[PDB]
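A.B. asks: Before I ask anything, let me first share the structure, which is written out below as structure tokens.
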Amino acid sequence: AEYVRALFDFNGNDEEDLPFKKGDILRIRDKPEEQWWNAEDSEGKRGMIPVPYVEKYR
Amino acid sequence: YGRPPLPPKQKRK
């Protein structure tokens, strides 16, 4: 599994987006395009996240 | 590093 750490807050704009806060750890579910990935948060919510706002987390 | 611009959404796989 791949997890990322949010570097910035993301409020979301489109219905499909997953909003998150700086420091949130998100699971990556799939990578449909280079800069937008499908992720899930600890509350079970799913949606698209901007790849430039996150960092690999180990 | 600052904060990078929000990326455009493109055609998906």
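To match Swiss-Prot, the residue numbers of chain A are left as they are there, and the shown ones run 134-191.
Using the three backbone atoms N, Cα and C, a Cβ is placed for every residue, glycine included.
Checked Swiss-Prot, it gives:
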type: MUTAGEN; residues: A:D150 to K; note: Abolishes interaction with DOCK1
type: MUTAGEN; residues: A:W169 to K; note: Abolishes interaction with PEAK3
type: MUTAGEN; residues: A:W169 to L; note: Abolishes interaction with DOCK5. Abolishes RAP1 activation
A.B. asks: Around A:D150 (mutagenesis position), which residues of its chain at least 6 apart sit with Cβ under 8 Å of its Cβ?
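C.D. replies: Same-chain residues close to A:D150 (mutagenesis position) (Cβ under 8 Å, separated by 6 or more) are A:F143, A:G180, A:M181, A:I182.
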A.B. asks: Around A:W169 (mutagenesis position), how many other CB atoms lie within 10 A of its CB?
C.D. replies: 22
A.B. asks: Helix, strand or coil by DSSP: which one applies to A:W169 (mutagenesis position)?
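C.D. replies: Once the DSSP labels are grouped into three classes, A:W169 (mutagenesis position) ends up as strand.
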